[PDB]
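Engineer: Submitted below is the structure of interest, expressed as C-alpha cells.
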Amino acid sequence: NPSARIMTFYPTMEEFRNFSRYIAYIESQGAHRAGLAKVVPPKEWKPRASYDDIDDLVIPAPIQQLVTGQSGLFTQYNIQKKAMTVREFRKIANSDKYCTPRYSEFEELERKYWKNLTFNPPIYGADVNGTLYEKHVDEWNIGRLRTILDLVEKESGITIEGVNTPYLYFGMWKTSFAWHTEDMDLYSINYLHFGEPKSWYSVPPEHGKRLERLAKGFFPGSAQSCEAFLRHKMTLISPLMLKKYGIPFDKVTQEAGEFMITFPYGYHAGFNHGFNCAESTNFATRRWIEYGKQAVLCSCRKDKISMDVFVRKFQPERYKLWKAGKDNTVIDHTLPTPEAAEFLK
Ligand code: NI
Ligand SMILES: [Zn+2]
C-alpha cells in the first residue's frame, strides 16, 4: 500500500468467521499503512435482529461538545450533562435545532461541519458501557473478540471499560471525535449498528510523528504541559489545515452496518452525520506489543497497561534487555503483523 490509502474489504462469510485471521489478512494487503480500514460484513451477517427495544437504555453521562477556536484549529471541551434515556437523546438528536442539514454529497456536509462546529453545541451519548450484539453471535463479537489483549484481564483480573469491554456511542449531527490514537496505541474496532453515517479522517502511522510536530506548534501551551496532550481527545484540526501544512491524510465515510478498523499509532478523527449508534472497543495483535512498549502516555492526568505480561510471553528474548531499558527496537510501520505470514506466502 505505497500510497497508504484507506482500504475496503468485502469478506465472504467463511473469510469473516475468524477476526484475528481476517485482520492478519488485511494487514497482508497493506491496509495498516493507511492507519484505518473498512470491512463490509457479508449480507447474511447481523449482530442483532432489530433495535426496537433499546429506547429505555440509559446514557449516564452525556457530554455537551463545546468547540472553541477558528481558522481550522479548535479545542473541544466536553461537558458532562446529567443522565438521560436513549428516548430522550433521540428526541433531541432529531429536533429541528439539532437535526442534520440538507446535502447531496458528503463534500457538502463536510464543509458545513467545519464551518458551523462552534455554533450550536451538540451532545454526544458516548462511553456507554454495553453491547448491542446478541449472545449467540460469535462472529466479530466486539464483546468477546478474544485477542492477545485478553492477557491484561486474564493475568491481572483487571477490567478496563472501553478497552477490553464494549462501549456504545449515540451520535447526532456535528458530534465530533478529536484527533487521537487509541489508548496505548492499540487497535480498535467500530461497528455502526444503525442510524446516519460517520465520516473518518486518517493520518498514516508512518506520518503520525509529523502530525504531532505540527499539533505541538499549534497548541504549544498544551504540549509544554503534557508531552502527549493529544491523548486528551480534545484537538480538532481542519483538512484544509492539513493540506496547508502538507500532512498526508485520507477520508472515508462509514455507513450503518459497516466495520471500521484503526491500526496502532494510526491517528483518526471524524464526525457523526446524524442520530446513530456505534459500538466500539480496543484489541491487539502480536505486532502491537512493540507499539505498547514505546507508547507516549499522558502523565499530566492521573487515572496504563503492564507490558511486562506481553514482553515476557511474546518477546522472551528481549525481556531482560527491555527490563534493563536497553531495548532500542525501531518500529517499521510498513511491516504487517507476524500472523499475516500465512497470507504473504
Ligand atoms: Ni478511536
Ligand atoms: Zn495529559
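Here chain A follows Swiss-Prot, giving residues 9-311, 314-355 in order.
The deposited model was determined using X-ray crystallography, 3.3 Å.
Using the three backbone atoms N, Cα and C, a Cβ is placed for every residue, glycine included.
What Swiss-Prot records for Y132, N198, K206, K241 is 2-oxoglutarate binding site. Summarising the annotation, Swiss-Prot assigns Fe cation binding site to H188, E190, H276. Feature annotation from Swiss-Prot assigns Zn(2+) binding site to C234, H240, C306, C308. If you look up Swiss-Prot, you'll see 142-308 marked as domain 'JmjC', on the strength of sequence analysis. Here Swiss-Prot notes a mutagenesis experiment, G133 to A, with the remark: Abolishes histone demethylase activity; when associated with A-138. Here the residue is the original one, while Swiss-Prot reports the published mutagenesis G138 to A with the comment Abolishes histone demethylase activity; when associated with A-138. For the mutagenesis result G165 to A, the note given in Swiss-Prot is Abolishes histone demethylase activity; when associated with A-165. According to Swiss-Prot, the mutagenesis experiment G170 to A carries the annotation: Abolishes histone demethylase activity; when associated with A-165. Per Swiss-Prot, mutagenesis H188 to A is noted as: Abolishes histone demethylase activity without affecting ability to bind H4K20me2.
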Engineer: Looking only at Cβ atoms, how many others are within 10 Å of the one on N198 (2-oxoglutarate binding site)?
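Structural biologist: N198 (2-oxoglutarate binding site): 23 neighbouring Cβ atoms within 10 Å.
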Engineer: Do any of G165, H188, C306 (recorded positions) have a CA within 10 A of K241 (2-oxoglutarate binding site), and if so which?
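Structural biologist: The recorded positions close to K241 (2-oxoglutarate binding site) (Cα within 10 Å), listed in sequence order, are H188.
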Engineer: Taking the centroid of the Cβ atoms of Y132, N198, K206, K241 (2-oxoglutarate site), which other same-chain residues have Cβ within 8 Å of it?
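Structural biologist: What remains near the Cβ centre is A134, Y177, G179, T183, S184, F185, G278, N280, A286, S288.
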Engineer: Work out how many Å separate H188 (mutagenesis position) and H276 (Fe cation binding site) at their Cα atoms, rounded off.
Structural biologist: 6
Engineer: Tell me which recorded positions (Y132, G138, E190, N198, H276) have a Cβ under 6 A from ligand 2; sequence order is fine.
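Structural biologist: With ligand 2 as the reference and 6 Å as the Cβ limit, the list is empty: none.
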Engineer: Looking at the ends of the gap, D311 and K314, with 2 residues missing, what is their Cα separation in Å?
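Structural biologist: Flanking Cα atoms: 9 Å.
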Engineer: For a quick check of packing: other C-beta atoms within 10 Å of the C-beta of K206 (2-oxoglutarate binding site), how many?
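Structural biologist: Excluding its own Cβ, the number within 10 Å is 25.
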Engineer: Please compare the recorded positions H188, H240, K241, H276 by how many other CB atoms fall within 10 Å of each one's CB, and tell me which has the fewest.
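Structural biologist: The recorded positions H188, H240, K241, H276 were compared, and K241 has the fewest Cβ atoms within 10 Å.
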Engineer: When neighbour density is defined as the number of other C-beta atoms within 10 angstroms of a residue's C-beta, which of the mutagenesis positions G133, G138, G170 has the lowest density?
Structural biologist: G138
Engineer: For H276 (Fe cation binding site) and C306 (Zn(2+) binding site), what Cα-Cα distance in Å is obtained after rounding to a whole number?
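Structural biologist: Approximately 18 Å lies between the Cα of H276 (Fe cation binding site) and that of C306 (Zn(2+) binding site).
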Engineer: In Å, rounded, how far does the Cα of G170 (mutagenesis position) sit from the Cα of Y132 (2-oxoglutarate binding site)?
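Structural biologist: Here the two Cα atoms are 16 Å apart.
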Engineer: Three states by DSSP: which one describes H240 (Zn(2+) binding site)?
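Structural biologist: It is helical.
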Engineer: Mind giving me a neighbour count for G165 (mutagenesis position)? Other Cβ atoms within 10 Å of its Cβ, every protein chain shown.
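Structural biologist: A 10 Å sphere around the Cβ of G165 (mutagenesis position) contains 7 other Cβ atoms.
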Engineer: Measuring Cα to Cα, how far is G165 (mutagenesis position) from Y132 (2-oxoglutarate binding site) in Å?
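Structural biologist: Just about 31 Å between their Cα atoms.
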Engineer: Counting other Cβ atoms within 10 Å of each residue's Cβ, which of the binding-site residues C234, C306, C308 comes out lowest?
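Structural biologist: Output over binding-site residues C234, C306, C308: least Cβ neighbours within 10 Å is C308.
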